[PDB]
Amino acid sequence: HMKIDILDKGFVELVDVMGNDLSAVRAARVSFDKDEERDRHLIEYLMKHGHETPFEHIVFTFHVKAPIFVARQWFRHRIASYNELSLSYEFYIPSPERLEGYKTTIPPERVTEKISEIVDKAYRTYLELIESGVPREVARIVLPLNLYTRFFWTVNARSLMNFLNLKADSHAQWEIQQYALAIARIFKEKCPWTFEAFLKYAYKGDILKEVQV
Amino acid sequence: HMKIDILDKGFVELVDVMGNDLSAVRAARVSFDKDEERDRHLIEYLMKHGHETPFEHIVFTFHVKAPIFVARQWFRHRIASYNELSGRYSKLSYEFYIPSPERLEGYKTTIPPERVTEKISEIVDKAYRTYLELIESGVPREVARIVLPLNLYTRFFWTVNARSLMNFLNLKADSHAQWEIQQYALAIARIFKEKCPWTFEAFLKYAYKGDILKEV
Amino acid sequence: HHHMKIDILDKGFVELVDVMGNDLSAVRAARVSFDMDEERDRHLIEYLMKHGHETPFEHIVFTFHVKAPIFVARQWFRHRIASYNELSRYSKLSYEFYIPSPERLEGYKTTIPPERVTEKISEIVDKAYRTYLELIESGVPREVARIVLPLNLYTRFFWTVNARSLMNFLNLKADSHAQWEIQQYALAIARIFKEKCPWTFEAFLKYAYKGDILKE
Amino acid sequence: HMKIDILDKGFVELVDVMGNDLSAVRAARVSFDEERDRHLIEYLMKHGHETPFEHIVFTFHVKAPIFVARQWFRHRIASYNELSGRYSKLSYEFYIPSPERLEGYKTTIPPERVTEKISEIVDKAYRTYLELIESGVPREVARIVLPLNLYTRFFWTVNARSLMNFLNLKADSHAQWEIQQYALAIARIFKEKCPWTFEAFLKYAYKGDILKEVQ
Ligand SMILES: Cc1cc2nc3c(=O)[nH]c(=O)nc-3n(C[C@H](O)[C@H](O)[C@H](O)COP(=O)(O)OP(=O)(O)OC[C@H]3O[C@@H](n4cnc5c(N)ncnc54)[C@H](O)[C@@H]3O)c2cc1C
Ligand SMILES: Cc1cc2nc3c(=O)[nH]c(=O)nc-3n(C[C@H](O)[C@H](O)[C@H](O)COP(=O)(O)OP(=O)(O)OC[C@H]3O[C@@H](n4cnc5c(N)ncnc54)[C@H](O)[C@@H]3O)c2cc1C
């Protein structure tokens, strides 16, 4: 059902989800059983007064493809579960549009060309080492930080909201902002009430109030 | 739609589950995209080599009604999520765990087992009544209720991934735990086996550290 | 040499057993370096606190020894990003209980005089204890007997907590909406944290602290 | 500060430590004779009562290739502060495996060629990086061309229980040789600060292989 492309070869794909906004309502009340307006008011109430633990009973699993340098920033979120690929070889090459804004001394397209060339040289050294009998765990160290990896991320909505706080923000690196908007979108579609209360009361960042879904 | 009664008025109820044995398999392979023997071999392989992180992608929510002493041993499992009943969003009720006389069997007591049951009962009744008398007096509940005993039943939601569930089972599905938390762990075990049989079967065979799940 | 003890309630306490690092520990983590002028290091602590960059404060760690009634302990133990070891089989067990003083019931217009409330609590507590002792005398195992004991029975535990998690604790428990009893314990924890990490603590009150009682 | 050099440019260094074997013994006893206290450590470890070891805490300063750092940061029950790829100044150094690293494989070019080929490619990527910086390209973008052998630095605060889990998984022959080396350095510092706990860990709860044959 839900897969969003990010960057040149990335994605965020939704694998599974447990619960919805009413999961947090039931957990707060500690009752397994509905009144829309009242249950909506509770979500807002929880979020307004920082009673956030009921949001932990909503869990998501994502399959994410992102460059290693993005993954490293992501994996710093410790309240979450991860399984990473331990195979195929693709790389994020920034478009020229990624480098307009910045005043530079060579054309933005030349930057894209240069990055692409160095990637090609590195990969080729790697394949050459692999063909020589060099084990992969050694041969791969020449590969650049823009090598795509993939991982499964299982994460509850509370910790997901910490992630949005930190990464759906103009101080975060643009690349990771893009992934974060994809995660915000899937989150909004599954837990609309919780996302809305979040934006309203607890969200510390800037982009999700700018840019729809 | 799965509930097990525990002790005289307790229960463990399955509220929700995300995934099944195949969720760990997809995690280990990092593939969203069938061969059944193949998939089991992998579950067994993961278990026996201690690669437990794929099992974190299976998750349960349980609703447990337990006496406070039990809940305190339970809440010590930090890698999980909890919400306890508070009289702030929901109705509170007052029930207490009274051991059956069978519970003292094995122990050579000076007092008959039924008399132990009755003494526990008497104390519950007297504490509960002192409590009520205090509320009626205008003592706030937060103060009044400090006289209630440890066998007062509480309720909570517990959301826990399989890896941490297995840890719980290693520690509480064991003869070394208090008998009351064992019965709760047996119920956990049973719900877990129902929803992830391949995993549970591999857990017993390879990773389970306790004793009682291999007799019941 | 690190060591402080603050008495809380009638028989409770919070004791500092050890501390790793100081304000400069956070400064060093944030820079990934070995610094020890104060002007700049202080600016940086504020900077970090302001912008919600809290990870460096995780590199300051405290160990506490806490004697608190079980009801206070249950709330405390909900803080999962911390390490706990509660008293057991390695030490002698003692039996003391939190009796509130009449003044605790001030402002509450009560049907019986506050001294009577205090006296009622002692009675029912004493009764529960004496029943406990008689069950123990009769051969009832302690894990069964003890379930009659009330929520004001004092326990002891060690708590090892880092400064970021400590600050979260103070945000939740040093607040007029927490139960008074725990507010008192939070005030002792705030006191010890101020003493040992003055810059962080002061930055915390100005930029991040969410409660009301510490700013009095 | 104890400091142990690992690989060509790396290290583990001890920034601070809280407590020692007795910190666990005090935690276990819940209270503020050497044979009795050593014997308690053994007992705890033997019967699975590991929570008292959470009250011994370390902070390390580690300089490691990014590929080692990445395997390391999967240990979530710890606190980490790293140089910023976007902002921090770096030493731009790189791990060049010795030729001896390849001995044990049959390869079709000599191990020294392999070492040299790794150097060349590292060299071209670094120079390309410098031309991009030189050109006005911000570092958060220009750095994506650097290889995974680039050395980074991080602070690591971790309690002894979590540290023992790390040693179970990294001071082990199935782990990549490079992280083994770092694990041995961490095992050395641990052993020095907490001799009783360390001996007990080897004897009752250590699941790896190498710390039992490598002092
Ligand atoms: C106004 C108010 C009313 C409340 N009412 C109730 C109630 O009725 N019942 C009830 O049970 N609790 C209630 N709580 C919550 C209860 O107080 C918490 O269990 C306690 O405050 C622990 O706080 P914590 O989870 O932040 O601390 P810790 O558990 O130490 O967590 C520290 C921080 O780490 C993060 N964290 C740690 N583990 C996880 C995880 N698994 N998933 C996501 N994030 C994680 C969170 O960001 C958290 O803030 C209420 C809280 C407030 C503020
Ligand atoms: C024989 C025996 C006797 C015991 N006696 C006592 C006693 O007297 N007093 C007492 O308080 N406890 C005692 N315990 C331990 C107590 O039972 C545990 O707190 C409880 O069983 C929870 O286990 P856990 O920490 O593994 O689970 P969780 O809290 O869910 O942690 C799960 C796993 O994550 C890791 N972990 C989580 N948080 C941290 C952290 N902050 N630091 C390092 N690692 C972490 C651990 O590897 C742990 O195995 C005893 C246990 C045993 C087996």
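Easy rule for this one: first residue shown is 1, then count along the chain.
This deposition comes from X-ray crystallography, 2.2 Å.
Placed from the backbone N, Cα and C atoms, the Cβ positions cover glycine too.
Going by Swiss-Prot, these are the annotated features:
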type	residues	note
BINDING	D:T51, D:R74, D:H75, D:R76, D:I77, D:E82, D:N159, D:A160, D:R161, D:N165	FAD binding site
MUTAGEN	D:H49 to A (Swiss-Prot position 53)	Shows 1.39% of wild-type activity
MUTAGEN	D:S84 to A or C (Swiss-Prot position 88)	Still catalytically active although shows a large decrease in activity
MUTAGEN	D:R86 to A (Swiss-Prot position 90)	Binds dUMP 670-fold weaker than wild-type
MUTAGEN	D:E140 to A (Swiss-Prot position 144)	Shows 0.113% of wild-type activity
MUTAGEN	D:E140 to R (Swiss-Prot position 144)	Shows 0.016% of wild-type activity
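Taking Cα separation as the measure, D:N159 (FAD binding site) is nearest to D:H49 of the mutagenesis positions D:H49, D:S84, D:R86. With every protein chain in view, the residue among the recorded positions D:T51, D:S84, D:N159 whose Cβ has the most Cβ partners within 10 Å turns out to be D:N159.
Within 10 Å of D:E140 (mutagenesis position), counting CA to CA, the recorded positions D:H49, D:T51, D:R161 contribute nothing. Where the chain is interrupted between D:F32 and D:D33, 5 residues are left out of the deposited model, and the two C-alpha atoms stand 14 angstrom apart.
Not one of the recorded positions D:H75, D:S84, D:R86, D:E140 has a CB under 6 Å from ligand 2.
When other Cβ atoms within 10 Å of the Cβ of D:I77 (FAD binding site) are tallied across all protein chains shown, the result is 17. D:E140 (mutagenesis position) has a Cβ environment of 15 other Cβ atoms inside 10 Å. Proximity to chain A, defined as a C-beta distance under 8 Å, is registered for the following recorded positions out of D:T51, D:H75, D:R86, D:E140: D:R86, D:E140. Look at the Cβ of each of the recorded positions D:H75, D:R86, D:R161 and count the other Cβ atoms within 10 Å; the largest number goes with D:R161. In space, D:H49 is the closest of the mutagenesis positions D:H49, D:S84, D:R86 to D:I77 (FAD binding site), judged by Cα positions. Checking the recorded positions D:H49, D:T51, D:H75, D:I77, D:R86 against chain C with a Cβ-Cβ cut-off of under 8 Å leaves D:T51.
In the three-state DSSP assignment, the secondary structure recorded for D:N159 (FAD binding site) is strand. In sequence order, D:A28, D:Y43 are the residues near D:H49 (mutagenesis position), counting only same-chain partners six or more apart with C-beta under 8 A.
D:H75 (FAD binding site) carries neither a helix nor a strand DSSP state and counts as coil. Between the alpha carbons (Cα) of D:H75 (FAD binding site) and D:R86 (mutagenesis position) lies a span of roughly 23 Å.
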